[PDB]
Protein chains: 4
Amino acid sequence: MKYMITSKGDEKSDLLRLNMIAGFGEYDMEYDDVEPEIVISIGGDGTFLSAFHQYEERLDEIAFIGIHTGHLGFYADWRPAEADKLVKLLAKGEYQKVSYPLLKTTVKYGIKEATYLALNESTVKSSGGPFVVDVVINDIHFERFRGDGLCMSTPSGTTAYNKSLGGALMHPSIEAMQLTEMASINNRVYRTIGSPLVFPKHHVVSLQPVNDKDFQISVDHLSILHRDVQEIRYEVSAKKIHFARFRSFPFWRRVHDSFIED
Amino acid sequence: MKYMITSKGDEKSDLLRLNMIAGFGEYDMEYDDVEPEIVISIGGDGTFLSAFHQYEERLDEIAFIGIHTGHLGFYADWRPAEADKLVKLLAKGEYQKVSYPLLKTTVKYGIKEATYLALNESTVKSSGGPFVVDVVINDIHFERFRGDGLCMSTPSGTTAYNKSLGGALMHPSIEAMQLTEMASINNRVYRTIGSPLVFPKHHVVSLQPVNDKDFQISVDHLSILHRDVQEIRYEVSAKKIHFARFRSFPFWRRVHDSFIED
Amino acid sequence: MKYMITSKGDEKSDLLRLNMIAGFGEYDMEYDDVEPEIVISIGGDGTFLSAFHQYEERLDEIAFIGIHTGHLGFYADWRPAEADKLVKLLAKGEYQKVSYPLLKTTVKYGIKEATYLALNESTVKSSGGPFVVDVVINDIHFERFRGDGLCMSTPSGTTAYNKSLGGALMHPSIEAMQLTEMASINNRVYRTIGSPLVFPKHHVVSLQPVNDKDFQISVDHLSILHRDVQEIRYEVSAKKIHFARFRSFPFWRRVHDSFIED
Amino acid sequence: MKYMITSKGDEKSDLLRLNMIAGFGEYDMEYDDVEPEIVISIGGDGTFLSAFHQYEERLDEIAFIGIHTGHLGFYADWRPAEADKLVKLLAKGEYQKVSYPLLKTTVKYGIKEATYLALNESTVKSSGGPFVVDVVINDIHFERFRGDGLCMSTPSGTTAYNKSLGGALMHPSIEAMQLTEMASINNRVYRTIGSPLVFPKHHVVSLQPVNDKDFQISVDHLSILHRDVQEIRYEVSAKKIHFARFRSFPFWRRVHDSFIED
Ligand SMILES: NCCCN(CC#Cc1nc2c(N)ncnc2n1[C@@H]1O[C@H](CO)[C@@H](O)[C@H]1O)C[C@H]1O[C@@H](n2cnc3c(N)ncnc32)[C@H](O)[C@@H]1O
Ligand SMILES: NCCCN(CC#Cc1nc2c(N)ncnc2n1[C@@H]1O[C@H](CO)[C@@H](O)[C@H]1O)C[C@H]1O[C@@H](n2cnc3c(N)ncnc32)[C@H](O)[C@@H]1O
Ligand SMILES: NCCCN(CC#Cc1nc2c(N)ncnc2n1[C@@H]1O[C@H](CO)[C@@H](O)[C@H]1O)C[C@H]1O[C@@H](n2cnc3c(N)ncnc32)[C@H](O)[C@@H]1O
Ligand SMILES: NCCCN(CC#Cc1nc2c(N)ncnc2n1[C@@H]1O[C@H](CO)[C@@H](O)[C@H]1O)C[C@H]1O[C@@H](n2cnc3c(N)ncnc32)[C@H](O)[C@@H]1O
């Protein structure tokens, strides 16, 4: 099939990429970075996030694979020594595909909307002043949040920023998104839930400005300052990222290997 | 239909129960506490947990309703002033039913198994000495836990003990269970994940003894000391508790009303 | 004595200030906002923080008083109805003074040092990229911190940002400072202590850059972007803020009244 | 001087103890386990806690030393390979002594008081039912605690149970004690501070029963069920444990070595 390979751009990843391209030249595999059906990312989870967003308009026609040239990644979960074995099995095909849920972010602004997809999370912080937003769940006012910010995570993202904020780790077969707080003010006057919140599909979480309407909005590794924002809306996307799998590497073992020992 | 009413047993709940029985006597509703199809609990969430376990063998043929004579409950979410309006709508029927997932707990012991269902959670603590268990997820060793104990929660239970342990709040339409730690030891020698873990249906979490094999095992409000325990196993039950609903009272508003303000 | 009054600048605070000035005109009290010996702040804790920094060069010759025209403050802990009783007792003098410890922040930058005093806390965040600093305690490398940032709090500051980050509340008679993390990355590769750390007088905590050397540094309500920073150093100051007291309002009751109920 | 040696009682510790006794026989050092002036503990922190409580009536006349035959301990902070070098320097004397603060626990019960000293912490849990106590600080009611229990820690104890409960780590030169919660219930009806609280010397924290008056009270490794308890009182002790030091091993390096890497 058509395939492309993206590289972190250090010497190890570049030369692994060139060696895999050579191995692919021995099969019926065309290098096409415009309409690939296989996207291989060589580097770390950061590289893999860039690959994802590089091809987010063709998610339904692409199976991703990540190779980690440094430590193990949750996405880049293949070792560089297995790259040849990877070339062959990928060339033959007949591989299974697994899908992880994604987070849809809608930003309504000015006197119009922008939509984004996140593989890890979307966060909202302030443009410097205090951060105050009303949190509305399915059109009912839930809380008035004052603090540093809010993080809305996919399942595969729960091991990332969400984790460092005290969120739960969620198996990626659960179609959900998780909201976590960053340093909420809680006293007699100001009140938030504190706990992470886990939302199923079709639930809509809306953040609405109270005073300042300029926010720093992040989607995975991208961080945009948005002006005249009237609303930020979160829901589980109907779109899914597809991974090529050649071997059982269970999520919970990936968790164990990354945080417990390996 | 056949119905029964359980009471917290204070004066307010007893007399509300007697008044509802009188109102039911004006319809084709038989009082039957052996095979009821409607179980009304009058009191607090504790009373409702007892009603649930009182009839856990007939969960598929019963719709539960909770009336709170004190503060609002997450199960006992009807006000005593609406009890007459409750009698009538229940008598006419045609009400919708909602189902919440349950937690199955299997205790394998001695030289044989006991199974329990939990509406809130099942927890494991030690018989006094140190608590050390191996946590095995789908037959793979995940961590060696040393600390006070572990809590495995249903979705509707996430607002209970789970919450106080830092777990996430999960919408009850998600078929899952959540594992939280109680005071884990973490140093250079001992290592746990720390984060809550959320498991989908068909995942099996197994706790296995390391030294001492006597544990205090709780299921909702019941706490049993178990001896010669070889294993404790958690999975989402195939069984579900059914609630009668007459009006939209969304879960997240119940959360708001219980923890944010009302 | 010489006195001045600072106002939040809303109608309630401005007119309370004018009424207290009139009451002071009935005694031997001169209004002097250049060398006051009494500084009254009327507003909220924010106003009081500004008063403190307005006169931080004359801390040894000033006793501060805060009046809260909104909710109770931890500094602005006098009610507007007691303002007349305040004028009289202040005019007579013979009041006791209480002192709270302060935090000294030294910023060494470029190819030279700036020093600041904090009543609540000093924090360090990144100029947008990832935040990575080496934490050095009394010249020994303690940890390599990667995450959102770090907060170093005084005792009276522990009820502020420090609290929202999970720090301990410390009685202000303890001469100490407390370091808390903001969303640290912890995995097999990256490791921080996680817990808040409480340092006595004469201990020096030094933050040192690893890659990027531009940081957002805050001191109480002031937030400065610092460039070519080589080091950030924290220690308990030898200087102390002095409060005028006329009545026992214990710290722990102030805590109770602000967070538990009032 | 007079000295004694306590052993964990495994083969490594017993034979190290016998070898040190032989080395001591080459100096003017008498083995006396009744009135020693030097108490050497060989084992882990558990062994050292037992040594402390074995001689808690002669704390002012004893300097303790801990040797760790397993992993590094916070008390047993000497390696077994340095045991000979230890014998000699101890024999010559002229060593410095360092003191750590202790926690005094007073239990008033029945229709009379018992007092205990803790090197790590004293905790209070329930005899099985729900745990509900009123927390009174310096005779003012601070909160009504409902949950699993409460932990009151010394400074050197903050790296132990306190840490696992989210308490701050405190340098042992600070004369203080720290109160942490175990799984507090927090909703609209029930309210605790949540944060750890750090108390200076002369502050008195009193726990008072609300319904049940049977509590499980722990002091370091000892756990006693107390009946007809009317009050539990915590304050910093006027007594201090004395360590013999022969070399700088700073507290914060001990923390680093135990939790960060070694
Ligand atoms: N250097 C390039 C920039 C990194 N960048 C690609 C990443 C990543 C990433 N994804 C995951 C994952 N799904 N499960 C577990 N591990 C993951 N990683 C690790 O995260 C560490 C730091 O990137 C590294 O080990 C990665 O291996 C953006 C992501 O930074 C996260 N992020 C931001 N601020 C954070 C904070 N304060 N605490 C924790 N994570 C934070 C957030 O989540 C973004 O999306
Ligand atoms: N008095 C009779 C015994 C109470 N008993 C019926 C209960 C309950 C209950 N269920 C829920 C719920 N699903 N969502 C939110 N609220 C709930 N409640 C409240 O919990 C408070 C204390 O029962 C009360 O307000 C209830 O309203 C057993 C449950 O105690 C919980 N439990 C035990 N130890 C806990 C701790 N340390 N922290 C927090 N919860 C704890 C655990 O979870 C059991 O199952
Ligand atoms: N509106 C003017 C700007 C506020 N500003 C004067 C303040 C303050 C303040 N001091 C204290 C205190 N010692 N004990 C308890 N209460 C305190 N207050 C309250 O804090 C709330 C929000 O100011 C209000 O109720 C105040 O009453 C700067 C302080 O924002 C704190 N701060 C910043 N970011 C925070 C976060 N994410 N979470 C918690 N606190 C945060 C930080 O600490 C600064 O220094
Ligand atoms: N095996 C004999 C029994 C252990 N026993 C001697 C101990 C100890 C101890 N003291 C310290 C210390 N000051 N700084 C750091 N490390 C310490 N240790 C370690 O603690 C681990 C487990 O003892 C081991 O590595 C020790 O090395 C009693 C102490 O268990 C603590 N304790 C109890 N329950 C706990 C929990 N849930 N989480 C955390 N600690 C807990 C509590 O604190 C007692 O007092």
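In order, the residues displayed for chain A correspond to 1-111, 114-264 in Swiss-Prot numbering, which applies throughout.
Method on record in the header is X-ray crystallography, 1.9 Å.
Cβ atoms are placed via backbone N, Cα and C, with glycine included.
Per Swiss-Prot, active site, proton acceptor is recorded for A:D45. Less than 8 angstroms from the CB of A:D45 (mutagenesis position) sit A:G66, A:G73, A:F74, A:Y75, A:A76, A:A162, each of them six or more residues away in the same chain.
What Swiss-Prot records for A:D45, A:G46, A:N122, A:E123, A:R148, A:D150, A:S158, A:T161, A:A162, A:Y163, A:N164, A:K165, A:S166, A:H223 is NAD(+) binding site. Taking a C-beta cut-off of under 8 Å and a sequence gap of six or more, A:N122 (NAD(+) binding site) has these contacts in its own chain: A:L49, A:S155, A:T156, A:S158, A:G159, A:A162, A:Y163, A:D222.
For the mutagenesis of A:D45 to N, Swiss-Prot gives this note: Only minor changes in the structure and a 10-fold decrease in the kinase activity. The structure shown keeps the original residue.
Within the same chain, the residues at least 6 positions away from A:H223 (mutagenesis position) whose Cβ sits under 8 Å from its Cβ are A:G46, A:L49, A:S50, A:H53, listed in sequence order. Swiss-Prot documents A:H223 to E as a published mutagenesis change and attaches the note Twice less active than the wild-type. Its activity toward DTA is increased 2-fold.
Taking every protein chain shown into account, A:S158, A:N164, A:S166 are the binding-site residues, and of these the Cβ with the most other Cβ atoms within 10 Å belongs to A:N164.
Counting only same-chain residues at least 6 apart in sequence, those with a Cβ under 8 Å from the Cβ of A:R148 (NAD(+) binding site) are A:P132, A:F133, A:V134, A:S186, A:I187, A:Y192, A:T194.
Neighbours of A:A162 (NAD(+) binding site), defined as other CB atoms within 10 A of its CB across all chains, total 21. A:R148 (NAD(+) binding site) falls within a strand when secondary structure is assigned with DSSP. Chain C comes close to A:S166, taken from the recorded positions A:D45, A:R148, A:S158, A:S166 by a C-beta to C-beta distance under 8 angstroms. Within the set A:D45, A:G46, A:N122, A:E123, A:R148, A:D150, A:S158, A:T161, A:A162, A:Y163, A:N164, A:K165, A:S166, A:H223 that the record links to NAD(+), no two Cα atoms are more than 31 Å apart, and one pair reaches that distance. Separating A:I111 and A:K114 are 2 residues for which the deposited structure gives no model; the Cα atoms of the pair are 7 angstrom apart. According to DSSP, A:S158 (NAD(+) binding site) is assigned to a helical segment. In the three-state DSSP scheme, A:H223 (mutagenesis position) is classed as coil.
Within the set of binding-site residues A:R148, A:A162, A:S166, A:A162, A:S166 have a CB atom less than 6 Å from some atom of ligand 1.
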